[PDB]
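Visitor: Attaching a single structure in structure tokens format; questions to follow.
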Amino acid sequence: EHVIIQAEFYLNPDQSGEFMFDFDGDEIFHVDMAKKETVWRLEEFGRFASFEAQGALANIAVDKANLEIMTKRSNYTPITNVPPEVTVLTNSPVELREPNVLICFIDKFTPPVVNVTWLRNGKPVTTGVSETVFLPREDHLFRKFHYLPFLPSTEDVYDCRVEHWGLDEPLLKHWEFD
Amino acid sequence: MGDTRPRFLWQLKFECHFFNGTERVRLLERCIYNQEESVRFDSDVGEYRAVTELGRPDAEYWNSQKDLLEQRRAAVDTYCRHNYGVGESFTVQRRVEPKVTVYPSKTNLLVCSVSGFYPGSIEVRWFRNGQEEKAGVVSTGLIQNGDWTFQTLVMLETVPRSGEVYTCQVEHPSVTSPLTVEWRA
Amino acid sequence: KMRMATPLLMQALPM
């Protein structure tokens, strides 16, 4: 058994939207709407398939037009914020001076706008970090992954800083080598 | 986090569900406003259906366009099955071998870590001297990394004693013979 | 080539 999902959304008034394929919980790819290019989740996907990126933009335009209609039809009933659960963990078990990856997993939230900051020793880090788009869930909330490659040291301490309209204050998630 | 302006959200999902590969296919087009599904097209049903009141108009309006309903009904072949074929090679048949490691913790606890594997179907077992320990075993359950690999932690609560060999054993489609890691008092 | 499914437009002049 398997499931493939083409998932797309438009959000107002932010005017943000995404287009992505999901296989059993994993992103196959999404489209970069500005550059109009297909962005494969793993480089090697891109050598065994292709996708007409422009099509996504067309779809997004339909999505937007329909949103606008639904907004009025609902008589401007706004979405209810649902704050996320956040979880920090490592790619593999940690051994000092062995390069690892810290994972910030933001889950069970909507709408799809978040702010995520990596905090080493209370200071923002951006070196080598990466993230995913908003991934789909059956209850229609969202998942998102942030990644921070690092060298495990004993002095270094870490935090994942997450903000979202459903939260009254930034949510900090700690992690140290203990 | 400012800007309390009310938000309005529209989500489209096309879900291709596969059973025994291409054998049975179901297509689900779900339309969702502010996290509530309002109307869908279920290939098992063959036409749009309202899920909430808000969706009623679209069901009728789209159903009345019979040339489109046919496009949709075909989609299980033109879209679901077509796509399955294109992706199988690197998705359905993706195999990455787990990496296994053992180490103690306290609460004494033993920890088996299985990380970096795909797909997610996996069997992890604890052995005390080659007698499988079926009780006192506590698992973290599958964890999706978001990068097409999984990880999981299976803990054995036990009071070790030298002359006891603890084994963590892992079975997974990526390997033919189980992987085993042993830890000694 | 991977295939896209296209959403339908809602009725723009509503009743």
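In order, the residues displayed for chain A correspond to 29-206 in Swiss-Prot numbering, which applies throughout.
The deposited model was determined using X-ray crystallography, 2.7 Å.
Cβ atoms here come from the backbone N, Cα and C positions, even for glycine.
Below are the features listed in Swiss-Prot for this protein:
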type: DOMAIN; residues: A:112-204; note: domain 'Ig-like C1-type'
type: MUTAGEN; residues: A:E65 to K; note: Impairs the interaction with HLA-DM complex, CLIP dissociation and peptide exchange
type: MUTAGEN; residues: A:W68 to F; note: Decreases the interaction with HLA-DM complex and peptide exchange
type: MUTAGEN; residues: A:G74 to S; note: Increases the interaction with HLA-DM complex and peptide exchange
type: MUTAGEN; residues: A:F76 to W; note: Increases the interaction with HLA-DM complex and peptide exchange
type: MUTAGEN; residues: A:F76 to A, S, V or L; note: Impairs the interaction with HLA-DM complex, CLIP dissociation and peptide exchange
type: MUTAGEN; residues: A:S78 to D or H; note: Decreases the interaction with HLA-DM complex and peptide exchange
type: MUTAGEN; residues: A:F79 to A or C; note: Increases the interaction with HLA-DM complex and peptide exchange
type: MUTAGEN; residues: A:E80 to A; note: Increases the interaction with HLA-DM complex and peptide exchange. Decreases the affinity of the interaction with TCR by more than five-fold
type: MUTAGEN; residues: A:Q82 to A; note: Decreases the interaction with HLA-DM complex and peptide exchange
type: MUTAGEN; residues: A:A93 to L; note: Decreases the affinity of the interaction with TCR by more than five-fold
type: MUTAGEN; residues: A:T115 to R; note: Decreases the interaction with CD4
type: MUTAGEN; residues: A:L117 to R; note: Decreases the interaction with CD4
Visitor: Can you tell which of A:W68, A:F76, A:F79 has the least company, meaning the fewest other C-beta atoms within 10 angstroms of its C-beta, among these mutagenesis positions?
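Guide: So among A:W68, A:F76, A:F79, the mutagenesis positions given, the one with the fewest Cβ atoms within 10 Å is A:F76.
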Visitor: From the mutagenesis positions A:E65, A:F76, A:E80, keep only those with a C-beta under 8 angstroms from any C-beta in chain B, and list them in sequence order.
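Guide: Only A:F76 pass the 8 Å Cβ test.
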Visitor: What whole-number Å value do you get for the CA-CA distance of A:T115 (mutagenesis position) and A:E80 (mutagenesis position)?
Guide: 35
Visitor: May I ask for the distance between A:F76 (mutagenesis position) and A:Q82 (mutagenesis position), taken between their Cα atoms and rounded to an integer number of Å?
Guide: 19
Visitor: Could you tell me the C-alpha distance between A:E65 (mutagenesis position) and A:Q82 (mutagenesis position) in angstrom, no decimals?
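Guide: Given the Cα positions, A:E65 (mutagenesis position) is 8 Å from A:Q82 (mutagenesis position).
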Visitor: Which residues does A:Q82 (mutagenesis position) neighbour through Cβ under 8 Å, counting only same-chain ones at least six apart?
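Guide: In sequence order, the residues whose Cβ lies under 8 Å from that of A:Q82 (mutagenesis position) (at least 6 apart) are A:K64.
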Visitor: If you measure A:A93 (mutagenesis position) to A:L117 (mutagenesis position) at Cα, how many Å is it?
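Guide: Pair distance, Cα basis, whole Å: 40 Å.
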Visitor: A:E80 (mutagenesis position) to A:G74 (mutagenesis position): how many Å between their Cα atoms?
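Guide: Counting only the Cα atoms, the answer is 12 Å.
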